[PDB]
There are 2 protein chains.
Amino acid sequence: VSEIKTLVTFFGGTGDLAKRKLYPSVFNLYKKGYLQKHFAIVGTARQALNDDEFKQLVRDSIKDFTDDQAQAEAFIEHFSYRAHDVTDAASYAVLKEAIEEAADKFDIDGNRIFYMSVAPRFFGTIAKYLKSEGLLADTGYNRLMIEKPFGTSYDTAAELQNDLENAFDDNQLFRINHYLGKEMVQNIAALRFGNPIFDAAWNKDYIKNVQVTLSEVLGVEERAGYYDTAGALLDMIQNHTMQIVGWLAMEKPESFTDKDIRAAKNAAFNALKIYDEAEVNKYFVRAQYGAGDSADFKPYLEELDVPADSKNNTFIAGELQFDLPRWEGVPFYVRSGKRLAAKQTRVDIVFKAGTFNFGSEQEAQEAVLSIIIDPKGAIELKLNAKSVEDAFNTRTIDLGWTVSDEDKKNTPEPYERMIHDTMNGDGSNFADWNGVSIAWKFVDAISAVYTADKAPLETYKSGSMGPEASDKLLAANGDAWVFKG
Amino acid sequence: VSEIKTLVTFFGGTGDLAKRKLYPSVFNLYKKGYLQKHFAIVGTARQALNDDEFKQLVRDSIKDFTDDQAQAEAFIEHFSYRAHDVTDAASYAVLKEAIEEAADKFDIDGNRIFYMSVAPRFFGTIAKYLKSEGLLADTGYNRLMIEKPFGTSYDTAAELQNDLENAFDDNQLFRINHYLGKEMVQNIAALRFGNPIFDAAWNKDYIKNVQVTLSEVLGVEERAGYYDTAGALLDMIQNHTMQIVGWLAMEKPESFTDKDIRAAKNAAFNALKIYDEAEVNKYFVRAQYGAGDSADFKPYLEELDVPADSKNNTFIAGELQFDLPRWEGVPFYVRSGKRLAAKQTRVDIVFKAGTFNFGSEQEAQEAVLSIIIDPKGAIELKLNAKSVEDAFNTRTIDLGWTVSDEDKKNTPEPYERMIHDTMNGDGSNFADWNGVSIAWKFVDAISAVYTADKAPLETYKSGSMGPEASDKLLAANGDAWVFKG
Ligand SMILES: O=P(O)(O)OC[C@H]1O[C@@H](O)[C@H](O)[C@@H](O)[C@@H]1O
Ligand SMILES: O=P(O)(O)OC[C@H]1O[C@@H](O)[C@H](O)[C@@H](O)[C@@H]1O
Ligand SMILES: [Ca+2]
Ligand SMILES: [Ca+2]
């Protein structure tokens, strides 16, 4: 394979994320022969640990992925550590030492990635000092991987963007969105543009409505403290949902380079309508899970760290509208919630029913292209065919495909993808500023109404697919949710 | 169900066909509650048999379909017989007696079907006398079911049509084509017109080529005597293949009535090009099966009743061209042979590869809509998607659907369909004169070259999918056979 010559500095290199996802993902890239000799990993955090102590943390991190110990050790030799506080301008010279030390040790000509696996409050600070204290490579490239969340509103997001642009150009900024890193999500473009029958049908003339569903069976359980101010709206809608919707709504690009892809996606984002109070109440539904049937499924209000009077949303459902010629009048439905019927991340393209009359008792119904992303990748197509009856009549049948075990096992985890992409300088599977700003602008209009409590808070039985209002939402346009559970 | 009040007269009612297919198919229609009180079946042939003797023939015919004996007997009471020679004008009064006897006995107001399950030489004769000797109902309808083959060339077919039109209008003539009676073949129209994504793509702008395959693993074995002068060309191509091609090539009808359907099909038939000697050699391949690997698979030349110097075709492959705006430049490939790799009656719609460039090592390939008719009904769609690789790349995946056992078991046999349709007066699943004449005109041009031996006779290993020339046929237009065995 072609060797990837890069140097990655992990801010928050002792954290849970670095141990669970980051390091093993890097190890996988090494096992696959991508990272060979010319690469180094510099871990950093406040806590002091000498190289020997750090390497053990790295060793444990990749234990469940180690099959050949000698291979693990060869990899560990590329790791170094330095205790350091990010708010200490002077302490950055220490870090610069380590980085330049590693650069010489493995003969890495520039090419530096700075992964900020730290709390958001440190994002801008770290950036300023990466430039001012001279940590940025003078050759190759310099890329900054920003962890979730990129802001908590448009203002905060915009401020963050300003602090970061002081040291980097937007094309050097790789914000983390793990849903964009999911293999199945990257199939959307291949299915659409790769098959003229679908490419030519990806518009208002053929499609009735589009559906994006991020269903989870888990409750808040653990992280209520943080989740009580974020809700489904910011936790899953603003980031995950909106960026998938962007892959679907995008115009047809001039080519498949991240640049044209982004331009095409932005063409749709700039067309997305932002709602006012009256419209939020019209096109959106916010809900909170109550008890299920089992005692084990207690209401949201009884979860650890949840205020007894919380009006937070554990479920969101809504209709997006793109004022683009190609999507004129096509509803884009999105939903995401906790304590639902099943875990399911899927996209449903519902085509308009044909108008040809067969004379049958059952005329043509809506065809559906379904792309299942989680739990297991699958592609299904509901088509109109003839029923096995004496009198001519139509009926829908479901064509199906599912990933094989060879596919399932060779599929890279989102984090391995994102990192690998950043090293390659490919922004296709990353949201740019324009996408994020609009996603926030859109979500902020909704949040404003909820914060002001000028919209209803529906409820739902823990284990259903949401409040009934979710169904009535679609019914108004004569639509229904494809996935029922 | 709505009662079907009809009276059917079976010419050749002692024959193998009447016993194997005809009678049981009628019994099924009775079991399904369609035929109730007002119906009668008059069997006829030269051989003398009294009612008691005939009913036993009918009883044995439906033995393997009898689960309730009392039900079988109730059905048998509707049968009568009369010995009769079809060339005896005077003996027709006897038959008229039986028919009118049955008509009174079961109170059937007209509605008569005359099934000619006799050798072709008797078709015209029987027709003349049905009219002249007054056997045609004066009320209701009168329909004539003509068994295969309807002619053996255009001239003979045209003569037959003339003799029959002396007593019937073309809309009363129901020629037997059991392939049109196959449930899956009737799905073509539903899939196409019932799904706009396919309906809008059923043209030269989307499709690369169309493929019809009637593959058989059986050799001539039994009927070589008849088969040696018919060959694959007339045995499977002229009738079965051509009429399926008609369901695919047809324009889009004004409605789904047999009239508009036929008009649409004829729009294509009238556009079909007829070849000359040079063109037959260019667009067609004729072959005869040689030995396989196993001794059991002996060459055609060693089959019972096959002349040691026979140049007969046990396999045919060819390219059809429709000079219609919508099919301009779209090849229609057809193939049918004996001693092939597998039994398979399927249709493959190969769509053009998309021209969008992804930059991948593997660009978009041709999508394929496959409709499998025999052995088991299935619908498959080969689509372009993303491969499970690190570097973005496309790959084809196969979506699939297969008939359930509920479908398989509730699906009516071709003969039951054809009869049931004739009683309903529905000609949708029947070739009209226009279709048959053109089918013959097309086949005759080819036969002329073969008879004159001004075209090569290829050969193939018993068990392959044909001679290599079959592959080279498609390769010339940059195509290949979807089904490989
Ligand atoms: O569906 P996945 O990829 O496991 O992601 C689900 C998780 O996605 C995270 O982004 C959310 O913060 C969590 O609340 C959620 O549970
Ligand atoms: O494929 P099916 O429907 O069994 O039909 C196959 C038969 O069809 C008949 O029409 C041919 O005369 C036979 O030679 C052939 O074997
Ligand atoms: Ca509406
Ligand atoms: Ca050609």
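Numbering, chain A: per Swiss-Prot, residues 2-486 in sequence.
Just so it is clear, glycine is given a Cβ too, placed from its N, Cα and C backbone atoms.
As recorded in Swiss-Prot, the features of this protein are as follows:
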type	residues	note
BINDING	A:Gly13, A:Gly14, A:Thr15, A:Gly16, A:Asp17, A:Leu18, A:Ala19, A:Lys20, A:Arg47, A:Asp86, A:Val87, A:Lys149	NADP(+) binding site
MUTAGEN	A:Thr15 to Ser	Decreases catalytic efficiency toward glucose 6-phosphate (with NAD)
MUTAGEN	A:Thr15 to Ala	Decreases catalytic efficiency toward glucose 6-phosphate
MUTAGEN	A:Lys22 to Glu	Almost loss of activity
MUTAGEN	A:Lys22 to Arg	Decreases catalytic efficiency toward glucose 6-phosphate
MUTAGEN	A:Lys22 to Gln	Strongly decreases catalytic efficiency toward glucose 6-phosphate
MUTAGEN	A:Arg47 to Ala	Decreases catalytic efficiency toward glucose 6-phosphate
MUTAGEN	A:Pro150 to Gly or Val	Strongly decreases catalytic efficiency toward glucose 6-phosphate
MUTAGEN	A:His179 to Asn	Strongly decreases catalytic efficiency toward glucose 6-phosphate
BINDING	A:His179, A:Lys183, A:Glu217, A:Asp236, A:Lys339, A:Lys344	substrate binding site
ACT_SITE	A:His241	active site, proton acceptor
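Structural mapping of features recorded in Swiss-Prot.
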residue: A:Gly13; record: NADP(+) binding site; Cβ contacts under 8 Å, 6 or more apart: A:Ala19, A:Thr45, A:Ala46, A:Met117, A:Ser118, A:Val119
residue: A:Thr15; record: mutagenesis position; Cβ contacts under 8 Å, 6 or more apart: A:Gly44, A:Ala46, A:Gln48, A:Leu50, A:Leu58
residue: A:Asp17; record: NADP(+) binding site; Cβ contacts under 8 Å, 6 or more apart: none
residue: A:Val87; record: NADP(+) binding site; Cβ contacts under 8 Å, 6 or more apart: A:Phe12, A:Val119, A:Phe123, A:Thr126, A:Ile127, A:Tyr130
residue: A:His179; record: mutagenesis position; Cβ contacts under 8 Å, 6 or more apart: A:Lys149, A:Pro415, A:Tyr416, A:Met419
residue: A:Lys183; record: substrate binding site; Cβ contacts under 8 Å, 6 or more apart: A:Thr346, A:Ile374, A:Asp375, A:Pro415
residue: A:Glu217; record: substrate binding site; Cβ contacts under 8 Å, 6 or more apart: A:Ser337, A:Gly338, A:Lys339, A:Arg340, A:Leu341, A:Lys344
residue: A:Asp236; record: substrate binding site; Cβ contacts under 8 Å, 6 or more apart: A:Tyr228, A:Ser337
residue: A:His241; record: active site, proton acceptor; Cβ contacts under 8 Å, 6 or more apart: A:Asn178, A:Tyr180, A:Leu215, A:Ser337
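Sequence-distant contacts of A:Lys22 (mutagenesis position), defined by Cβ-Cβ distance under 8 angstroms and a gap of at least six in the same chain, are A:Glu414, A:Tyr416. Reduced to three states, the DSSP call for A:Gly13 (NADP(+) binding site) is coil. Around A:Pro150 (mutagenesis position), the C-beta neighbours below 8 angstroms that are at least 6 residues distant in the chain are A:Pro121, A:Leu235, A:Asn240. Candidate recorded positions: A:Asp17, A:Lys22, A:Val87, A:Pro150, A:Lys183, A:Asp236. Those with a Cβ under 6 Å from ligand 1, in sequence order, are A:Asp236. Most Cβ neighbours within 10 Å, among the recorded positions A:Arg47, A:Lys339, A:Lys344: A:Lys339 holds that distinction in the structure as shown.
The Cβ of A:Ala19 (NADP(+) binding site) has 22 other Cβ atoms within 10 Å, all protein chains considered.
Binding-site extent for substrate: residues A:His179, A:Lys183, A:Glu217, A:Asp236, A:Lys339, A:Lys344, maximum pairwise Cα distance 20 Å (rounded to the nearest whole number).
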